Amino acid sequence: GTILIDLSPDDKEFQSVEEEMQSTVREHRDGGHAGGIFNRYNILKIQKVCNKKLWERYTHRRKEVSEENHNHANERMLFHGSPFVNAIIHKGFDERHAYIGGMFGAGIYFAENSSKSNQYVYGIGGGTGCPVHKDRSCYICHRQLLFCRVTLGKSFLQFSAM
Amino acid sequence: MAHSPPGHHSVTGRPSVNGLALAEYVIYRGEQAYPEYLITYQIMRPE
Ligand SMILES: O=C1Oc2ccccc2C12CCN(c1nc3c(c(=O)[nH]1)CCCC3)CC2
Ligand SMILES: [Zn+2]
């Protein structure tokens, strides 16, 4: 059901999404251990994910949540990095994509910092790095992140010690 | 998957020590996110 539409680097939509990626890189307290050492990305491709059944399933839940939160979906665009990105764009998010040991409970996690989600493209803590070179800071292998539409509704604010 | 806190649809995890670290968010239902853009990229070695 899923179709991928390539955006042109000359399209303002491509440039806007790249801008969100580049401008939300930060330094991480692990010195780069998990996601590698870098200040910016080389963006190779940005594709729109089109799936009618997944979108209708998303918008149906969004409507429900909206009606439960003084008519406010509280919808954000947030990054998600994961070894299972191929399963996510074809089948959607579900509990197998949930971080069981996350600081805020077993659920599906998203980041405002693109570089935070980059720490998880090869797994938790960067796993063993890229499959070809076993290098968490690989500058050669291609990585993939998702930039997702996320309905937060009424969000419980939890301050962390990070 | 866990449940969200009662009366809430998600959790906002907000770093309180590193002022430059942005927020992290958790949802507990797959239907509350849509993977809109797939971004293929490399990290670049600092010059
Ligand atoms: O990496 C994984 O390996 C497995 C292996 C099995 C199940 C789930 C996972 C995740 C766990 C956590 N995942 C993730 N966590 C976070 C952020 C993010 O983009 N992805 C950004 C905010 C900080 C937390 C991806 C899926
Ligand atoms: Zn590699």
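To match Swiss-Prot, the residue numbers of chain A are left as they are there, and the shown ones run 952-1113.
The backbone N, Cα and C atoms fix where each Cβ goes, and this holds for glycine too.
Annotated in Swiss-Prot:
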- A:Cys1081, A:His1084, A:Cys1089, A:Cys1092: Zn(2+) binding site (BINDING)
- A:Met1054 to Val: Loss of activity (MUTAGEN)
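Here the features listed in Swiss-Prot are placed on the structure.
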residue   : record               : contacts (Cβ under 8 Å, 6+ apart)
A:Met1054 : mutagenesis position : A:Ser1111
A:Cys1081 : Zn(2+) binding site  : A:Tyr1073, A:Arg1087, A:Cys1089, A:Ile1091, A:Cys1092
A:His1084 : Zn(2+) binding site  : A:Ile1091, A:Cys1092
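Its own atom aside, the Cβ of A:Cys1092 (Zn(2+) binding site) has 15 Cβ atoms within 10 angstroms in the protein chains shown. Candidate recorded positions A:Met1054, A:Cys1081, A:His1084 yield A:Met1054 as lying near chain B, with Cβ-Cβ distance under 8 angstroms. Using the Cβ center of A:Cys1081, A:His1084, A:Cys1089, A:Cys1092 for Zn(2+), the list of other same-chain residues with Cβ within 8 Å runs, in sequence order, A:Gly1080, A:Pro1082, A:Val1083, A:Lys1085, A:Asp1086, A:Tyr1090, A:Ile1091. For A:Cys1089 (Zn(2+) binding site), the count of additional Cβ atoms within 10 Å of its Cβ stands at 18 [all protein chains shown].
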